[PDB]
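**Student:** Mind looking over this structure? Questions follow.
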Amino acid sequence: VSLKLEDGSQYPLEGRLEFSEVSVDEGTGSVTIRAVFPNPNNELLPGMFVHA
Amino acid sequence: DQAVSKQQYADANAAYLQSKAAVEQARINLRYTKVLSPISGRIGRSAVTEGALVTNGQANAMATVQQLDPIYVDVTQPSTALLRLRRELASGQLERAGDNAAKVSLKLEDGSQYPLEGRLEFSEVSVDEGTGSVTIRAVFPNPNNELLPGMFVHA
Amino acid sequence: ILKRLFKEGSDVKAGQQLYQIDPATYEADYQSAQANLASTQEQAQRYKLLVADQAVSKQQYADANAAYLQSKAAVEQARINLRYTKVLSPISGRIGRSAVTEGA
């Protein structure tokens, strides 16, 4: 996986995929997928809206 | 002069110190009532008054004892502008140097400047998912109660 | 809350002193437990010194050693709360803002 950043630019590091969650959401009907990314400096911080 | 035993003194000393512990717990329970102000500062109104029943760790408060001789000013900033700023400061287009990376010099709601200047504290590491903004608090001194906690200001 | 014993924004270690919750009834339990231990320990050591030539029984020593280990477990369970009122960082990393200031 290689996520887009918030403003619409590419992120330099590529990450590992894991955890295909099996439980479908009730109203939306959308499974959830959990990637993981390393960062040496505080480049992307938890909470923002990204695109993988 | 060894009339009673040493173990018979030791368990009696243990009972004496346990009873001192029980007296100390009873007097701090008696000091929980007659409630001491845990802090110095300006007190507000009384949320409960004469006759209102209270319980151990209730939901609503009784009096908000604030002190405000320094203040904290939580200052929001959206994550897109901070991301663009980190981009153009990691680039060679711009630099942040000097002593003036910590001054703030806020202004009030009506456009009136504030005569003192403050110091910029930490930045919060995580944004809020309902507004997309970090918080960057600061410290400002007001010697004569110039601004009240809870206003709206512009850093 | 008595004292905040860190600064916000700086990274914390594992097991760092952060707050100081008022140890009024959590130090007096520790003094009572230590007071019971300071007698039961002497009882257990004296019966351990006496069983080596069989002055007291080999069952009364077992009763005294049981009372000693129960009192030591009471001291340790009463200092667990005294460690709990020194609230420690369970992880190591960046800390946010203090939503509850001192005095509340």
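All chain A residue numbers match Swiss-Prot; in order, they span 229-280.
Using the three backbone atoms N, Cα and C, a Cβ is placed for every residue, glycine included.
For reference, Swiss-Prot lists these features for the protein:
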MUTAGEN   A:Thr256 to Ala or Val  Abolishes complex formation and thereby decreases drug resistance
**Student:** Which state, by DSSP, holds A:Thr256 (mutagenesis position): helix, strand or coil?
**Tutor:** coil
**Student:** Including all protein chains displayed, how many Cβ atoms other than that of A:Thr256 (mutagenesis position) lie within 10 Å of its Cβ?
**Tutor:** 7
